[PDB]
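Written below as structure tokens is the structure these notes are about.
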Amino acid sequence: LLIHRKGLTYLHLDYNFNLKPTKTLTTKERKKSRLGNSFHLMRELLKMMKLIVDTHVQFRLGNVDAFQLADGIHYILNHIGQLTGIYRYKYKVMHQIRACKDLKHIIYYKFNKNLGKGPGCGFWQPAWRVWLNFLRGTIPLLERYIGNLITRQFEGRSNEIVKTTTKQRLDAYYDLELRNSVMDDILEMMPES
Amino acid sequence: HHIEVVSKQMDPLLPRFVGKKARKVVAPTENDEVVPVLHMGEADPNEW
Amino acid sequence: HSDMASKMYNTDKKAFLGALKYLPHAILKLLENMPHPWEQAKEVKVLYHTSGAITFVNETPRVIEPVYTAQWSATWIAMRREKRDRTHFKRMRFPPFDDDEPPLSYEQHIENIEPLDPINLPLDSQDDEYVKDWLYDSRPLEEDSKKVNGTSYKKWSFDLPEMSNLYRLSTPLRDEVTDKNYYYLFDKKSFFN
Amino acid sequence: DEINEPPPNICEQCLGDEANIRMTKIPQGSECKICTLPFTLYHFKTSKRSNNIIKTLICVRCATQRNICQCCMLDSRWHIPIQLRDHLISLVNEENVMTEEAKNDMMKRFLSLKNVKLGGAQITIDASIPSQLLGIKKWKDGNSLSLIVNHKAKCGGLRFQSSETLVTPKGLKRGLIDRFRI
Amino acid sequence: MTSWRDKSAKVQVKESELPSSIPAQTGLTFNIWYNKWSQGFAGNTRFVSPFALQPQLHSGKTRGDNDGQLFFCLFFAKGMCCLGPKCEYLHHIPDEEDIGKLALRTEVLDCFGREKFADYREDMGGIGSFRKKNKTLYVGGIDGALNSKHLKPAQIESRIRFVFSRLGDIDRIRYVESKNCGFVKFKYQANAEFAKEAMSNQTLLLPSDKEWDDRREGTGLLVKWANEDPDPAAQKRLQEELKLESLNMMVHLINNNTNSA
RNA sequence: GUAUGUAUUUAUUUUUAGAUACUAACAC
RNA sequence: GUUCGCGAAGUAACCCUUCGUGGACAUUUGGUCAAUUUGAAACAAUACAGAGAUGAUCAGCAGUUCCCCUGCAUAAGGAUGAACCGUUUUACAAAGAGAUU
RNA sequence: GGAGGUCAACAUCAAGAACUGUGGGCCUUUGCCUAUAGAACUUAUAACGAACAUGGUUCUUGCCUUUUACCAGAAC
Ligand SMILES: O=P(O)(O)O[C@H]1[C@H](OP(=O)(O)O)[C@@H](OP(=O)(O)O)[C@H](OP(=O)(O)O)[C@@H](OP(=O)(O)O)[C@H]1OP(=O)(O)O
Ligand SMILES: [Mg+2]
Ligand SMILES: [Mg+2]
Ligand SMILES: [Mg+2]
Ligand SMILES: [Mg+2]
Ligand SMILES: [Mg+2]
Ligand SMILES: [Zn+2]
Ligand SMILES: [Zn+2]
Ligand SMILES: [Zn+2]
């Protein structure tokens, strides 16, 4: 609903939350259709959820197994780097992944002692704790962003928009204050007209 | 008829303030009275 | 609301975009309630929007800490036995479903199909006689006057022999180091310094 | 503050015979039907159980300027359409007092903000040659009616019925040319 | 009375029969938020109504009557209403009494309970203004009759008269031969609204004549709100009417004003 | 391997050779 | 419909059932919104046009506006975002010389 | 009346190692001195959480065309 409401019907979402154009786009389309970190971040995030919820589904369908499940969500929570692409829209998340890899190694050695190199595993407590706390982090952040995205979507963007001085536009402002300051003086020296 | 005035609890999801929408407006300047502006060259231009 | 094209949805559509702001919270509350391996199906309290706008999982999982560590370590041992046991351990493919297959409706496929046994462990009849019964319950002790507060499930209280069994089971995850003095330059204050 | 503080303006008519009434106040409701700016909205129901619901349409300003009722949009005193009261007033004097209104947008959006108080406000088978509601009404009470046709450009046309038409022949002609059509 | 008052209203259309939403393929892909089509623009989308009403046949009592609602079902005016006697709104053609009940609230909003707008509309569209009481409908797109050419304009005139004639008390009607338009004028604002919503997108001639069974391919006739009348005659007629009515309400003003003292 | 801009009204409102040339997402 | 109770009848021996009646318990939901053409999303396609400073090719920052778009944004982009690139007469006098009344 | 509730509202939870009420004396209510009663929860390898996330401003760096997104330390 947010995609179509923006007027873009040519971006298709699949059911794994990958967002692809269904068409070749004119330039004006590519400009209209660049979506921010709000949307995309939240897309990646749901994609993670959907992924896990699916693994449990295939367990209840009988299609899988007991242990293959636990190994499954372990594999997810460790490999989020590779399975998602959330790391694009907040690069900070790279901390968690590093954490979630380290645990992996620590976990494997105790687990893997005396037996095997294979995939068998499935102690997912620590990684789950990590992702979960990261998710504590961005609740307020996404509430803020998507709040602005949608309030801007109903109510239009602000008309005032004052814009601060920064590295780029500084010299221009310096010029401007100066020419004004000279106007004042040279107007107040003159006798009248 | 008197009256009793009562607020309605909004559906938290729906926009509160259904009609708040950024729009720009030109206001008139309504001048009721005039403020008298009350103050107290020849060769000068050749200087200035 | 799956199919909505009518005009009667004009508020519900507005209602959806609003909820877009609260989603990541719903993802948290959902994902912290994951059912854990030994449980087959959790059952939760959701709080939903009357127009089907969004569904929150309203609960927070509470677990007796010694019991929880016992449970999770039992599963640990079962994992190791199972990795040693069977020759071909088959890691399920990711993502579980293909992009074009709509997510299958729970009220049809899944709900009829029977849960297919979880991890658990053989335990022992003689040694664990105290904790054999309730160890794998969803919430371990709900109705007990003595063993726990109530269904509100806070403030656990136990007996000695139980704690002896839980203490026994949890050996692979237990701290194991019995003196302070072992950490000499490894405590916090030595790291800060 | 600015929007709330002026209280609503409601007629006594549309507000109903109930002694005490419960009305809802929404701090940003629809924009005016007129100025197109937000304001504060008021529900109410005449009856407690009446199904129908009353919703103030215009601003307080856009009302006060025109001195009308927010639910009715009739004159606050005389209960008259705005396009009338200024015609009555215009009858006294000669030609004036028409309320000139605001096309475009920020013409109107502008205009509502001035304190002017407005022009209006300040004072306050038988073929028959030589409307259709009157003919059908008169011929309706004296007999059987089926259809009428009149072409006012030709000033004459049919009147068709399903004996009773001869009962009509008592009063029909010259009241009016009426004969028996072909 | 014998016709309408006693006989309870009869369901026009079974709910399964009602048209689907999602009008057909005006564009490449469907759009969920607005209900329209996406890319490209198909030939302009307008179509004759598969439905119509039958004033004496369908109309009958409903729940609003007992509940004393003021406003009329438009799905009845389109004869598309699927709620039958269960409907919340009145099913029958407006009379003078009921307009008598609406009279206070007819100012801001139409007989169907929809707020009027201020400016009319660029093309003189759906609902009118609350500035100006306009009782005159413009009938256009007379090719709602499809391509059949007729022996005279008395075909068009006669047929229209028999169409709108049912819907309410007609003050006058003029078809124009040169430019294809009818101008129809009623006693009451209410009947004008009701008739406008009733006859928009409709067909003509007999339940069966000639091409009748192909009627559904037609465009359907515009019924819009009508502008003023430029000729001097009717302009006099309006000016006078306004005069005498102003005079009539001055009586009220002086009666209650006399009561004011 | 040009942004960008303008227009896209269909349904009927009352009275004989070539030199100097310009340019070419076409060839280092 | 539950319960307290009264009366009548019947079984009964103050109990079981039926009937009638008194009292208590319980007490005003929902809508700013009706279901496709006639109360309003822009894109795309087609035709024409064809990117600031310059002799010429190219970086750019701003500034004014009843133009805004993408963006979480008080970063930054949108051709240096666009529009601008045009029309242009009186606070009016002083002096001198010639023609007409 | 007792037990409870993945019920709600209102209080309170980081400080002179620290709370409140009351009796008496001095100054002139505050405040100081003296007498007396009761102090739930949280604190000493310091704290409501035996757990652990993010954002803003300001400095210092690190990547290094520029902005988001960032590197890793500090203070608020
Ligand atoms: O780096 P490697 O020497 O190949 O180690 C691999 C590798 O672990 P890391 O990539 O984290 O170092 C595998 O992971 P990926 O190749 O998928 O990245 C992992 O397999 P899983 O991903 O299934 O855990 C595997 O585990 P195992 O130890 O069971 O072989 C592990 O092996 P080693 O760490 O023993 O080499
Ligand atoms: Mg810029
Ligand atoms: Mg350039
Ligand atoms: Mg650029
Ligand atoms: Mg610019
Ligand atoms: Mg730049
Ligand atoms: Zn207004
Ligand atoms: Zn009123
Ligand atoms: Zn109906």
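Just so you know, the numbers here start at 1 and follow the chain as drawn.
Per deposition record, electron microscopy, 3.5 Å.
Even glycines carry a Cβ here, placed using N, Cα and C.
Quick look at what Swiss-Prot annotates:
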type: MUTAGEN; residues: E:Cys73 to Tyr; note: Inhibits cell growth
type: MUTAGEN; residues: E:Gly79 to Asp; note: No effect. Synthetic lethal when associated with CLF1 lacking a TPR domain
type: MUTAGEN; residues: E:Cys87 to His; note: Inhibits cell growth
type: DOMAIN; residues: E:135-228; note: domain 'RRM'
type: MUTAGEN; residues: E:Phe186 to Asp; note: Inhibits cell growth
C-beta crowding around E:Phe186 (mutagenesis position), within 10 angstroms: 25
Which of E:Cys73, E:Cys87, the listed mutagenesis positions, has fewest other Cβ atoms within 10 Å: E:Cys87
Tally of residues which DSSP labels helix, strand or coil - the domain 'RRM' (E:135-228): 36 helix, 22 strand, 36 coil
Under 8 Å by Cβ from E:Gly79 (mutagenesis position), counting only residues of that chain that are 6 or more apart: E:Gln12, E:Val13, E:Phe51, E:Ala52, E:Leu53, E:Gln54, E:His58, E:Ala198
For E:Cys87 (mutagenesis position), the three-state class that DSSP assigns: coil
Where the C-beta lies under 6 angstroms from ligand 9, the matching mutagenesis positions among E:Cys73, E:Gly79, E:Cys87, E:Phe186: E:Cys73, E:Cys87
Rounded inter-Cα distance in Å - E:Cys73 (mutagenesis position), E:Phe186 (mutagenesis position): 20
Between E:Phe186 (mutagenesis position) and E:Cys87 (mutagenesis position), the C-alpha gap once rounded to whole angstrom: 27
